[PDB]
Amino acid sequence: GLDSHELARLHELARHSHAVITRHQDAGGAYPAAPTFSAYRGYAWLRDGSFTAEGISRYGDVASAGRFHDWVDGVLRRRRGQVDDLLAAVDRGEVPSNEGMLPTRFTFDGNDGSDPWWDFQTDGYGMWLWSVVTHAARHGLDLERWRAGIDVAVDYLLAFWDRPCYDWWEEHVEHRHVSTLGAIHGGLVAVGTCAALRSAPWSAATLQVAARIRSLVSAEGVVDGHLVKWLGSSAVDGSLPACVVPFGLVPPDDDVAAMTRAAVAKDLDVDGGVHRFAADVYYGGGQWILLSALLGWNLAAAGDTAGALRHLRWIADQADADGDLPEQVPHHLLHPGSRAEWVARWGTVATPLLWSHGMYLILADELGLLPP
Ligand SMILES: [N+]
């Protein structure tokens, strides 16, 4: 496995991962995506924050993870009226526009950071349900602390799970993305199987809608035995392993899990560095730390420890002088011609990306390698 040279380097990157996340956590509890990247700074995403929170919870910083869940909960409780209004609009048969939906970017004080017409996404609400239930289970916490916020997210996802929206990468609003459906599934199954939430009025509805999501993925989201990027597509996306671990469309030992890991490795993994999708031109379509961590996590869960370690080593090799993990690296580019214009518009690649550090902590924990 690992010699004391490798173990010391991986332990130190875990410690630094914890420090980077907790140093940049907003005073109100939000995890920012990237404190220094021009286009992300000043905003929080539930997607980034939920995976970040899960790495922190595994690391054992109950206080930091708790303040994130407090922040999300309070932000969601403040949208109780908005969600109620959207649902009433549905009940009058007046399907609300993407422009009226709950936002993707949040300011640290819980306001819309962006206009959902341009970035409408439902995945982050599902990831938060997954994250908060997993945290409470891990540390024996009372979910009543966050329940009113959970109620808002559940009511919203039960109404809007089957709507087309932008993917994790803010593309293709007209499509229904299998890793978005997967994130919602993971959230709904988490709350629907949670004994502390057995008396919630939506308890049964969450498992019935999760079953609906799996029906839709079985009908339109599987080709040649593997998951696909969006319903009705043939291609894969680096996000798809999240549909196995942790969101649970299929278990790790399922043939569709195996074939999805194989298809992602073949189409998108170059030397351990995983690309988002074949057409990606963002910074030339580089190799994403969080996707190499996600594939590694899935390989560990399937009993492929070696394949998991190889992806972990690849990630650790992308750490800069200070131990910071970038969003992505250009060792292989899908569209090298596109990179300069991105560096010109937005500057050098987001570093650190807190989500890179969160995913590092999860994969290190899955391999039993966090400092003792
Ligand atoms: N696991």
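Residues displayed in chain A correspond, in order, to Swiss-Prot positions 9-380.
A Cβ is built for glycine as well, from the same backbone N, Cα and C atoms used for every other residue.
Features as listed in Swiss-Prot:
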type	residues	note
BINDING	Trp125	substrate binding site
ACT_SITE	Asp175	active site, proton acceptor
MUTAGEN	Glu178 to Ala	Loss of glucohydrolase activity
ACT_SITE	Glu178	active site, proton donor
MUTAGEN	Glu335 to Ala	Loss of glucohydrolase activity
ACT_SITE	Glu335	active site, proton acceptor
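Shown on the structure are the features that Swiss-Prot records.
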{"residue": "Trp125", "record": "substrate binding site", "DSSP (3 states)": "helix"}
{"residue": "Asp175", "record": "active site, proton acceptor", "DSSP (3 states)": "coil"}
{"residue": "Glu335", "record": "mutagenesis position", "DSSP (3 states)": "coil"}
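Around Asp175 (active site, proton acceptor), the same-chain residues at least 6 positions away in sequence with a Cβ under 8 Å from its Cβ are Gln129, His183, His185, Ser187, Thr188, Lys237, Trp238, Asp245, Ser247. Comparing Cβ neighbour counts within 10 Å across the mutagenesis positions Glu178, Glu335, the minimum falls on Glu178. Separating the Cα atoms of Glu335 (mutagenesis position) and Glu178 (mutagenesis position) is a whole-number distance of 16 Å.
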